[PDB]
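Please read the structure below before turning to the comments.
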Amino acid sequence: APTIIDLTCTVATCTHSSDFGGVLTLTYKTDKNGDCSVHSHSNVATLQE
Amino acid sequence: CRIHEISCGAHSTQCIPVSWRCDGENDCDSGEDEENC
Ligand SMILES: [Ca+2]
């Protein structure tokens, strides 16, 4: 499995609506390409993918 | 690369997992995997 190090997060736009009104971008450094599982550990916001 | 990885041609050193072959997205440098599929 890939290893992700030095990951910091930021949000571009947000609008609390019934749709998925918000985008966030993640920056990281890895060693090899692959597919990772992504999840939000809180309840306030729900992801899409 | 790994047994489960295919390089995007000999001219490039980048290797991608085989699950990305013909997924409808140009995962290679210039969509080599999506070619001839
Ligand atoms: Ca592909």
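In chain B, numbers come from Swiss-Prot; the residues present are 113-149, in order.
Placed from the backbone N, Cα and C atoms, the Cβ positions cover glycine too.
Going by Swiss-Prot, these are the annotated features:
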MUTAGEN   B:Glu117 to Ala  Complete loss of interaction with Semliki virus spike glycoprotein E1
MUTAGEN   B:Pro129 to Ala or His  Complete loss of interaction with Semliki virus spike glycoprotein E1
MUTAGEN   B:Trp132 to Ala  Complete loss of interaction with Semliki virus spike glycoprotein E1
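Separation of the C-alpha atoms of B:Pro129 (mutagenesis position) and B:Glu117 (mutagenesis position): 4 Å, rounded to the nearest whole number. In this structure the C-alpha atoms belonging to B:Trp132 (mutagenesis position) and B:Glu117 (mutagenesis position) are separated by 9 Å.
The mutagenesis positions near ligand 1, defined by a Cβ under 6 Å from one of its atoms, are B:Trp132, chosen from B:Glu117, B:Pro129, B:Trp132. For B:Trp132 (mutagenesis position), the number of other Cβ atoms no farther than 10 Å from its own Cβ, over all displayed protein chains, is 19. Within the same chain, the residues at least 6 positions away from B:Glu117 (mutagenesis position) whose Cβ sits under 8 Å from its Cβ are B:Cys127, B:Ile128, B:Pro129, B:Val130, listed in sequence order.
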